[PDB]
Amino acid sequence: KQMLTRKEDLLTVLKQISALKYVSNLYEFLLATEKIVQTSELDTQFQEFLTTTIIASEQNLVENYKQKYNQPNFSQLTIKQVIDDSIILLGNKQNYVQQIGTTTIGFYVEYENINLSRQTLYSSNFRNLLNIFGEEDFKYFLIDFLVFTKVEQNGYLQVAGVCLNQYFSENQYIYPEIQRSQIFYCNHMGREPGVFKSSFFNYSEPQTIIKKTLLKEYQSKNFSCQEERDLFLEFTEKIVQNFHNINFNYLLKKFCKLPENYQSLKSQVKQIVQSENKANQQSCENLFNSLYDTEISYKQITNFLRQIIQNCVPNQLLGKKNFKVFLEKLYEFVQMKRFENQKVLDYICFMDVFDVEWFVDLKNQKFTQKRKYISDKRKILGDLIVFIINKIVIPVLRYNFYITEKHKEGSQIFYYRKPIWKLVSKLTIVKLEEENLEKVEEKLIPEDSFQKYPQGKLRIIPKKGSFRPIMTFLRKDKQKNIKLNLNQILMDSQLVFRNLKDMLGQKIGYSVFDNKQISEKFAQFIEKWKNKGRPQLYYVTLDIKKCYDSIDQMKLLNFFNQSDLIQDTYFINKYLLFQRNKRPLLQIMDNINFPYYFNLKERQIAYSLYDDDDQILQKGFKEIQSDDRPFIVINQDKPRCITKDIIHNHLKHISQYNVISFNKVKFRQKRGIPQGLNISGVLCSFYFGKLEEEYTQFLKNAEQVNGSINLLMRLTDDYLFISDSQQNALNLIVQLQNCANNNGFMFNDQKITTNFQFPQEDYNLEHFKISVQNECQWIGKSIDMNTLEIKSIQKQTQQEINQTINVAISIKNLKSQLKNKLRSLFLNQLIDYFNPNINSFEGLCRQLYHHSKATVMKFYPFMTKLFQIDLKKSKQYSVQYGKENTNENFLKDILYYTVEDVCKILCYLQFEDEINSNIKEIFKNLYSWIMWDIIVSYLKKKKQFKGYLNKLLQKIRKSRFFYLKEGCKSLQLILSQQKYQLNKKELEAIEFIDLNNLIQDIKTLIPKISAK
Amino acid sequence: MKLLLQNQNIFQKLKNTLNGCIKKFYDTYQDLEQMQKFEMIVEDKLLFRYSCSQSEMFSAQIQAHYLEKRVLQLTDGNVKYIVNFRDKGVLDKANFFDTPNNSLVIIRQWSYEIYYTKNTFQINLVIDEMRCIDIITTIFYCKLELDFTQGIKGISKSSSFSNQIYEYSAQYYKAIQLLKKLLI
Amino acid sequence: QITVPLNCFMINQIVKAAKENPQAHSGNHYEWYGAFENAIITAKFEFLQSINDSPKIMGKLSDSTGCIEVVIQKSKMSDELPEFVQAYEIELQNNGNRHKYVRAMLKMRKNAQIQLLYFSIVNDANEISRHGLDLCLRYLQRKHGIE
Amino acid sequence: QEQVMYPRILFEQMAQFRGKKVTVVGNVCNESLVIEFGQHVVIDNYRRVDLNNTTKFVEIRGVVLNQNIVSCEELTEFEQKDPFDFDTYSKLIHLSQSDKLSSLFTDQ
Amino acid sequence: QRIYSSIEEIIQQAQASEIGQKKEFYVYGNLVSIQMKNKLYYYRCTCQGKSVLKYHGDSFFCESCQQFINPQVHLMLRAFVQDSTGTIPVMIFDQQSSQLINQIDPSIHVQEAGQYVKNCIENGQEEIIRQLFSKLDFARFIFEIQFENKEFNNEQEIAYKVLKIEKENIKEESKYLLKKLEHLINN
Amino acid sequence: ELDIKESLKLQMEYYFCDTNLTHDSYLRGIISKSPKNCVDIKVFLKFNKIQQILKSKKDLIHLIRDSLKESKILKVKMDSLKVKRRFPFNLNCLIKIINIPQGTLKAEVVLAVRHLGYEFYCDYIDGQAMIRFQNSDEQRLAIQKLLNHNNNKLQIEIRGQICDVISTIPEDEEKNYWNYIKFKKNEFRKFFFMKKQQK
RNA sequence: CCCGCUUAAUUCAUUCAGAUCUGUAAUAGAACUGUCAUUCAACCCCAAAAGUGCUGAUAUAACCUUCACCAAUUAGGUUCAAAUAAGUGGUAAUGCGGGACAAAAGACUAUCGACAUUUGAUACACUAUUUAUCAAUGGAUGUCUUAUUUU
DNA sequence: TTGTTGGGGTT
Ligand SMILES: [Zn+2]
């Protein structure tokens, strides 16, 4: 079948598009159109540019540009004037490449912005092409065609024609959406509980004021006649009266009440706030835990919500049975995770329309066209549901509770009462005002900073022993005319620092910033390790505590103003980039557009006016590709200037007057950079790279002074050091603690999670707590020091995993969303460390096994959310899949096709293109079989999946098994001809295939994998 | 395209390279052998050519050139500079697209120059390198100019209309005074 | 960079003086008290039956003080005619070869024939008078501009 | 190709020139073609009724005879819905006759 | 009676003025090259509705009047005004743009302009709008143009907006040029 | 009681065998209609001989469960309220419409009449449309808007055209219509006679 | 399992701010009023347009089996069908009443253009709609009999 | 009288 390739030429990918009828290199376009003859003479530069240029055209026009010999091709007009004439011919058409940063006036073009693709347009090669074509053919070649020119190794740059940005693009009733996320993060609390004093339940208080305050629901355009509106207003007045007779005190008291010892905790907190001296430690910890273990549970609050609705809304407003279905769905409305939401169709699809009482029909359209009546009363049931939810359920959950998620549990929800949260607020404003932050008045801040920069905001998330803060900056002041929040202001500086970050891996210390560089360092170290002969290895792990708040303005600004890796003047360019996604080349149905092969991305960059030998001045872009597959670039006219002076002012501001708000009390940080700024993640690594580099001269040479292989990686915090010489790791720990002693930071929980054993008294580190393990667990990793291979750590219980999957499904376009969803979960982590240099074959199989087992459990909630929607009553899927048992077959379809996609991706990520195709076929079938075996053995025991679907899935797995067997049986006869000379990797794969006896049965391989 | 040029803050580069120039000059010529200084002081001959540093490469737009009297015009927003250049070899180096006018170029390396005129010195400017980075054709109305070829008269014009240009005129006056104080 | 309204006699005189005194700076701009390349003129546009020119559609402009040879264009992908000549063909053909003056903006370049860009049909005598005055005025607006 | 110069003059210049090829531009007369200038009229060679319907105007280039008689070599008309001015046209003619502007209209 | 002026005089008297001045002149130029690359409309209410709340599904509701309204489409274009001397980049507002589209095609009403352009841009019929604009090139008029020296994003800028657009009368343009040139020869 | 427990066990073993529950089959329908053939304990509480041997609900529930826990065909575990046997033991007013646009389909006139709100039967043919009702009061119910005093015309709108209708049919035509109806009815009768006999 | 009917009681507490009152030694106590703001943290990385080799083998496999819900552990049958089983862990239950057509049937000249489907086409609808008409098609619906409260 | 979804890691 059509596997994937790791080297292509854009000629093919343009030939295999639909909307294009002609594509070729300009050399053949000239030979065909007879503008030149083969035996002509042109220097190698001009001939090469003629050779690798590409042109495309929607219609074959080799005839229109045939050379009529009537008029000589002798040119006198400059290239600027010919191109002026071209844009002039374009008239009023408004989207072309040569028409970037230029506006026409009458019969005169006017350039007014910077387009760094011109330097290829007004080149000397284009002057030669104008000499060859003559103007009357040029000024039309620059319109009828699409011109790409190879400017990088493979990445073409479009210079003329239409921009591909234009190949990448009756009304109905869209039901409203219930504002769930308004309930989450409140901090208000009044004397007598209830709902807010601005809500209409308490507006200055018959039906008159209800009309005055319900201007958005009473006179909506769904209510046909005045009678419907007035009856609804009557029901709203009845709702209000029936709600104002509730003893919220008692009502809360019954189901979800404060703990039995709440007064003890209030007293303890009041004591810890009164005392002037620095209070205890374990008392505060146990106070935090006793406060966080008082959170209401879903069932109790659900009973509360039912009991508060049953006596605030008349019965016949929804009907006898619709009301009950509503009250039953309300529970699932409560227990949903943070990033989910419930749709009005979920409520409606299980309701009856005639069941309500107060309807009225103008033209008696109920019996003739019943379907129109059903639709035009669903469009009222929906509004009533949304009114009830967004005007009782949401304000109650806002005022009367506090809703958050804990730190380590994941993405679940959590309901704490209100006074308990005011308590934790006071206790944290006390525990906080002593470590880093400090209260501040308004005049302690200057006025320029006051009128230029935005304020801050702080949120608290409960953790196990203590709290955890998180700073938000999204606000922008309404007055003083500021239109940008802090990150929108620092984006330019962050671009400068990105261009700097592209160099810290080898220049001024020890850092990494992604999985590509980490995998690179691993490739190099593992190469050295297999070189010397694979000895015993040791490691060590440790991590700074509160890094972003231990760094001082002085050394930061001093390193910044005294480092030459930041030039003085920088320009900024914006462009669009088009790459090749994973879809294989569809071998040639009649609708194959660009988005089927190319991903669009809208990038920026910051280049230097110097003659840096990367010449971002001539190309316009700087990109890093992983393999030779073509890509396109087009520039844009939106450049800007930036200078180290303004970056200095920015750093000084964000490191001096960082003012953040909390509970209408203004705080100011004392030393450190705020956590939660786009610039911070690079500043921190830069600063600590300075220090760690000045302290670790012994690393650079210890490979040649005594010959000991050893690497040191370091993300923002979590160090990691692997070596063969124990003494190196020991001295490293000592030197790092020395740097911490001298410069003023300290390590978190002293968790020097080393591998060996050593007396920690000989080095004044006795307070450290060694924790000896045998599998180096870095940031979500399982580096195994027996083969030095990598993999990931996966949660292993269905609840553990369920707490981190937010399902959000809508019947609109299932086959798309779900598809990508599952696909994403297969590549979210496997794509990175599947590199074949790190792992052996069996390691690859193990990684695939484990990650498939994890992604099945991550997906499963999606399947059980699907099976709760009936795919019979919808034509879109029933017309194609059938009318009975449509669900299981739809599911079988998406599973099989996503497995084929992921199998292709893995099959090419493991090999080059030079290998035989029978090996790629075998391993194709093997990965597909492993994934299907996992999915079957996990699915053969569920309830909804046991009767029908298991037959199909079993058949599919048996098919894949037989196909594997067929391939591995045929390959030996294929090699019997000697017709292929086996290279090294191929021989290794063949030994992997024969040793494990893939001919008869896969049994020999599962023991070799399933053990974790 | 006003902001991209304006935010260069060229006056900083000019002030810093002039400080470098005066410092290097009255640091290199403190012999004060008054006879040798009298032999050095000759009319209309170059005494000192200070090539600016590397980080001071401002980029601006040509509004008008004259080739025989070696006059080039530059501008950025509100200020328009009148400068000189080495020779036509320069323009042959900076690969212009259509015409010397209406083009926006960066400046790889320029230089200050010290001349002796009637009764006093002269601080001249000479652009030694250029490269055209783009075309732009816009009718910029720079309210104020400054000439680096007409002495204190070339700068003191319009000095009362900008704190920046006022302080630059002040630095220029101080520089010529320190020059005539050292060497005379 | 700027247009100048002047009559065919002035065009002939300028092209004569320039093509007979080639010792000017090699700027394709002509020189009449400055650099110009576009012009405006009102005159009697009539066709001229040339010999089988598919790329070009030549014309002619007679006026009170001379006669020049203008040149037009045509879409190459399909040799139809633009609006500004479609309308003139329609109206001239209807009213029976009864020609009218036209107000035309045209782009003149040396070492090639004088392109024409656009024209509109005039239906009022005062136009000429206006145009006349215009030239006169603009004349001074360059003469005193050079002194 | 070939320069057929046909200047613009006034009606007194019609007698002042005493034989020359010129252009005269005015309005037609209602009653062998005769046209009004300014009052006063003048006869021509073209047929009174040959001219088209919608037109109310006239311009002719041709040789002028003694007076009240002019030869017509070329004739052009158009539909003017406005009262054609004469004072400003007279000013343009006179200032064309001037010395400071002579180099604009004709050579020499 | 009025006093007219050319383009270059306006450009001068506007590029040499203090920030905040607003003043109008009268020119005999001509419009050209109506821009199309930016958005061609904005939304308004009858009583100077500041903002009409944006919904999808084509629903709308106002707060400067406290009723449910059909939102109104005001269209503002960008074009250039020329003369025998110079070029001015001008903006054009609802009434004047409607007047233009009416003068080119009398089919559309005084209130149907914005409706027509919105329907043509949404339905997928822009070629008719494109040619409708293109047939406005070099339409001679008589302009009353306002200039104002404001400042935006804490940097100085200059803008020109259109106030009046009438049809011309050559009999007055000629008299204007006549008095101009007579005064000129008079010195 | 333990004696009561043995008595209940014996009585339930007697009343749980399908041998008696087939020729009697009083509760057999309930047992088959049960959730999993596992009827609750209160299903025996509707009896008679248990109450006289009895002399709360959960108390008697636990008592019956204890008495059943010793059975051999029944089953009791996990305090299940239901208990089941572990053996299967299987085995005069109508009008006419005219002036109709010739070529009018059925649904249009059907709904143009159905707008009235009450059922009817219509038979259309080219022009002539016989409409009949089911209740005798329907005439004067609907007359005020079929005899539209707004127009005083018996008008029905269909597909863009007005057609007339009658207020009362001559009773000779009505008799012919009733014979038509009884004729269709005997048609159906004889149709199904032949179908009963064709085999 | 399905269906109908049915769920109460003074406050567990009262941040922040203001104004009072009583006493007070710098604390305490009592009564009262006002009250969400633009609600969404950022960075790095990865994916992101409208088709099966419809699927022949590895009994050393695949299925099936148990009284609330679901999930993780034991035993017995089974060779493309089905058979009754045993532990453990986590979610879930106030009470009242109701549950012999049960099918191989015959008889019903009982009902029936207003029966009842199942296919088509036409209409109004659609984001997961419970319809109308016509056409063809023939059976459809309720009772008695193989029937006795220890039900 | 203008300028749309929610994975993985780190804090
Ligand atoms: Zn309003």
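Residues 511-697, in that order, are what chain E shows, numbered as in Swiss-Prot.
Per the header of the entry, the method used was electron microscopy, 3.8 Å.
Including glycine, each Cβ sits where the backbone N, Cα and C put it.
Under the heading of mutagenesis, Swiss-Prot lists E:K532 to A and annotates it as follows: Reduced single-stranded telomeric DNA binding. Counted within 10 Å of its Cβ, the other Cβ atoms near E:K532 (mutagenesis position) come to 10, all protein chains included.
All chains included, 20 other C-beta atoms sit within 10 angstroms of the C-beta of E:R554 (mutagenesis position). Swiss-Prot documents E:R554 to A as a published mutagenesis change and attaches the note Reduced single-stranded telomeric DNA binding.
In sequence order, E:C555, E:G559, E:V562, E:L563, E:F578, E:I579, E:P581 make up the list of same-chain residues 6 or more apart from E:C572 (Zn(2+) binding site) whose Cβ falls under 8 Å from its Cβ. What Swiss-Prot records for E:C555, E:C572, E:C575 is Zn(2+) binding site, and it gives experimental evidence as the kind of evidence.
Under the heading of mutagenesis, Swiss-Prot lists E:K560 to A and annotates it as follows: Reduced single-stranded telomeric DNA binding. Under DSSP, E:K560 (mutagenesis position) is assigned to coil, being neither helix nor strand in the three-state scheme. Around E:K560 (mutagenesis position), the same-chain residues at least 6 positions away in sequence with a Cβ under 8 Å from its Cβ are E:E573, E:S574.
For E:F590 (mutagenesis position), other Cβ atoms within 10 Å of its Cβ number 21. Recorded in Swiss-Prot as a mutagenesis result, E:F590 to A carries the remark: Does not affect single-stranded telomeric DNA binding; abolished telomerase activity of the holoenzyme telomerase ribonucleoprotein complex.
The Cβ of E:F603 (mutagenesis position) has 14 neighbouring Cβ atoms from other residues within 10 Å, across all protein chains displayed. Swiss-Prot gives this note for the published mutagenesis E:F603 to A: Strongly reduced single-stranded telomeric DNA binding; reduced telomerase activity of the holoenzyme telomerase ribonucleoprotein complex.
E:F648 (mutagenesis position) counts 18 other C-beta atoms within 10 Å of its own C-beta, drawing on all protein chains shown. In Swiss-Prot, the entry for mutagenesis E:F648 to A states: Does not affect single-stranded telomeric DNA binding; abolished telomerase activity of the holoenzyme telomerase ribonucleoprotein complex. The structure shown retains the original residue.
In Swiss-Prot, a published mutagenesis experiment is listed as E:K660 to A, annotated Abolished single-stranded telomeric DNA binding; reduced telomerase activity of the holoenzyme telomerase ribonucleoprotein complex. Its own atom aside, the Cβ of E:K660 (mutagenesis position) has 12 Cβ atoms within 10 angstroms in the protein chains shown.
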* Structure fact -> Rounded to a whole number of Å, the separation of the Cα atoms of E:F648 (mutagenesis position) and E:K532 (mutagenesis position) comes to 27
* Asked: So which of the recorded positions E:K532, E:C555, E:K560, E:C575, E:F603 sit close to ligand 1, that is, with a CB under 6 Å from an atom of it?
  -> E:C555, E:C575
* To do: Look up E:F603 (mutagenesis position) in the DSSP assignment and report helix, strand or coil.
  => coil
* **Other CB atoms within 10 A, centred on E:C555 (Zn(2+) binding site)** => 19
* **Check: same-chain CB within 8 A of Zn(2+) site center, minus E:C555, E:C572, E:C575** => E:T556, E:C557, E:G559, E:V562, E:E573, E:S574, E:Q576, E:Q577, E:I579
* Of these recorded positions, E:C555, E:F590, E:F603, E:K660, which are close to chain A by the rule of a Cβ under 8 Å away? -> E:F590
* Structure fact -> One should report the C-alpha separation between E:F590 (mutagenesis position) and E:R554 (mutagenesis position), rounded to whole angstrom, as 26
* Return one of helix, strand or coil for E:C555 (Zn(2+) binding site), based on DSSP. => coil
* **By Cα-Cα distance, the member of recorded positions E:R554, E:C575, E:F603, E:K660 nearest E:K532 (mutagenesis position)** => E:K660
* Using Cβ-Cβ distances, find the residues under 8 Å from E:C575 (Zn(2+) binding site) that belong to the same chain and are at least 6 apart in sequence, listing them in sequence order. => E:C555, E:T556, E:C557, E:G559
